[PDB]
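S.K.: Just passing along the structure, written as structure tokens.
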Amino acid sequence: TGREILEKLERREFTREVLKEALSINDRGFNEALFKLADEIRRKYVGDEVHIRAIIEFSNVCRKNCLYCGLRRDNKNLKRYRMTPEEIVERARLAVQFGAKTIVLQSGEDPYXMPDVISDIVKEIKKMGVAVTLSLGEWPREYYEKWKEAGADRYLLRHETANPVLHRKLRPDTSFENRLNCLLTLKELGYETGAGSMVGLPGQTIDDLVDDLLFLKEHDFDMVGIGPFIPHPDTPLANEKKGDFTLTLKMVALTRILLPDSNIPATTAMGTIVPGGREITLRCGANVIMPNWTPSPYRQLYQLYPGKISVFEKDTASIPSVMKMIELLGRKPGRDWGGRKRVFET
Ligand SMILES: C[C@H](CCC(=O)NCCC[N+](C)(C)CCCS(=O)(=O)[O-])[C@H]1CC[C@H]2[C@@H]3[C@H](O)C[C@@H]4C[C@H](O)CC[C@]4(C)[C@H]3C[C@H](O)[C@]12C
Ligand SMILES: C[C@H](CCC(=O)NCCC[N+](C)(C)CCCS(=O)(=O)[O-])[C@H]1CC[C@H]2[C@@H]3[C@H](O)C[C@@H]4C[C@H](O)CC[C@]4(C)[C@H]3C[C@H](O)[C@]12C
Ligand SMILES: Nc1ncnc2c1ncn2[C@@H]1O[C@H](CSCC[C@H](N)C(=O)O)[C@@H](O)[C@H]1O
Ligand SMILES: C[C@@]1(C(=O)O)N[C@H](C(=O)O)CS1
Ligand code: SF4
Ligand SMILES: [Cl-]
């Protein structure tokens, strides 16, 4: 019964069986109660501030070949670009001028910048008095250490899938083990660390999703980025099914319930598969939003999956747009850097 599962969730009986049933029940009333629970947990623990992380996708060059990703190295149908360090710093400055309190630098695994150009960029952005989050993929500890010494605050490295067999199949250059080692290293170096996963990957099962939730719980990540898998026509997964919005939303909601004080974005992928998906997600456990701040004529080339959100709007539309979103949700923009504010429990 759906009611028994919600009771257990409310009592924080976070067993595999409970999480599996939560993800297997498709009853609308159960789902809506789950979303309300997550929304209330979000309200109680992280409040009504929605933290804005302005993301600059500063290079779409990648040395890896992940099967799902439009930036994979084998995709020849893609103009590759690299912003210069000056362009990145000035674009970050413009986001700070627009009120962003966190700058996220994300890219393919582009060796050109690594590690020293990243360090120089981070140092310049940190002068602006904002948090800097990096999302550059898997690199040696030495690089992550240099970036931390340069002043980076946070690192996003979604674990993608906690199923090691699936992980290796989809990410043939690496492994779940490596991905986890990178995350443990990031945590060890003092980064606020983000993990997270895609929902609806080919061959991924409900049991895999439970394992994702249990993995996030085990490691108590500061941030959890979750979104559907969205097939990209220029990849081997082009003909696979897109991930389901409601299932993904349930993952976000259960992540909030499991990690009540975590920072959880309403991802662009969620707004891509369902119009208004980000706003729904903000009402079902998420408390972060990541407006796209990549400048034209690059923005349109950073296509991890085929997207329509923000591609045709102005270069600077996204931050004002998310501030309007936050207001029409009756929420507030983050007042500080929006670091995780741990509430220690039992
Ligand atoms: C907005 C729609 C439709 C609401 C509706 O059906 N009516 C609105 C009430 C206004 N009035 C009563 C005055 C209308 C007049 C007619 S009436 O005759 O009803 O008086 C309602 C119906 C189902 C609701 C979601 C679910 O809960 C799940 C979830 C819980 C979270 O916590 C918040 C997020 C989310 C997604 C909820 C959002 C929103 O809330 C929904 C979509
Ligand atoms: C960037 C340019 C030129 C002047 C400038 O370079 N301004 C730096 C501001 C630096 N901060 C944002 C950190 C100030 C925060 C002070 S605050 O008192 O808001 O805490 C300024 C001039 C008018 C400013 C917009 C409007 O205002 C409306 C709106 C207010 C929201 O709020 C943030 C978003 C938005 C769109 C603003 C963005 C940006 O800012 C604009 C374009
Ligand atoms: N086709 C697709 N559909 C949905 N999300 C995707 C996707 N391709 C990639 N992503 C998501 O985009 C995230 C950022 S990829 C960019 C950062 C870095 N190269 C890295 O791999 O970590 C990935 O973690 C992945 O979960
Ligand atoms: C920035 C990111 C995230 O959840 O941190 N969101 C992106 C998106 O949903 O498109 C993929 S990675
Ligand atoms: S997911 Fe990241 S590492 Fe994998 S191909 Fe895409 S950009 Fe490169
Ligand atoms: Cl962040």
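Chain A residue numbers are taken from Swiss-Prot; in order, the displayed residues are 2-347.
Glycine is treated like the rest: Cβ placed from N, Cα and C.
Pulled from Swiss-Prot, these are the listed features:
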- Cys63, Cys67, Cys70: [4Fe-4S] cluster binding site (BINDING)
- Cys63 to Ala: Eliminates binding of one iron-sulfur cluster; when associated with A-67 and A-70 (MUTAGEN)
- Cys67 to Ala: Eliminates binding of one iron-sulfur cluster; when associated with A-63 and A-70 (MUTAGEN)
- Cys70 to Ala: Eliminates binding of one iron-sulfur cluster; when associated with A-63 and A-67 (MUTAGEN)
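For the listed features, I'd like the structural context: burial, neighbours, distances.
M.R.: Counting every protein chain shown, 23 other Cβ atoms lie within 10 Å of the Cβ of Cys63 (mutagenesis position). The secondary structure of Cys63 (mutagenesis position), as reduced to three states from DSSP, is coil rather than helix or strand.
Within its own chain, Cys67 (mutagenesis position) has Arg73, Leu171, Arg172, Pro173, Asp174 as residues 6 or more apart in sequence whose C-beta sits under 8 angstroms from its own.
A coil conformation is recorded for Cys70 (mutagenesis position) in the three-state DSSP classification, outside any helix or strand. Neighbour list (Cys70 (mutagenesis position), Cβ cut-off 8 Å, at least 6 residues apart, same chain): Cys63, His233, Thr236, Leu305, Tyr306.
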S.K.: Which residues, in sequence order, are found in the same chain with Cβ within 8 Å of the centroid defined by the Cβ atoms of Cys63, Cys67, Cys70 at the [4Fe-4S] cluster site, excluding those residues themselves?
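M.R.: So the extra residues in range turn out to be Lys65, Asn66, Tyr69, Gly71, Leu72, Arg73, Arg74, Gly109, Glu110, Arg172, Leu305.
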S.K.: Relative to ligand 1, which of the mutagenesis positions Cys63, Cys67, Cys70 have a Cβ found under 6 Å from one of its atoms?
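M.R.: Qualifying residues: none.
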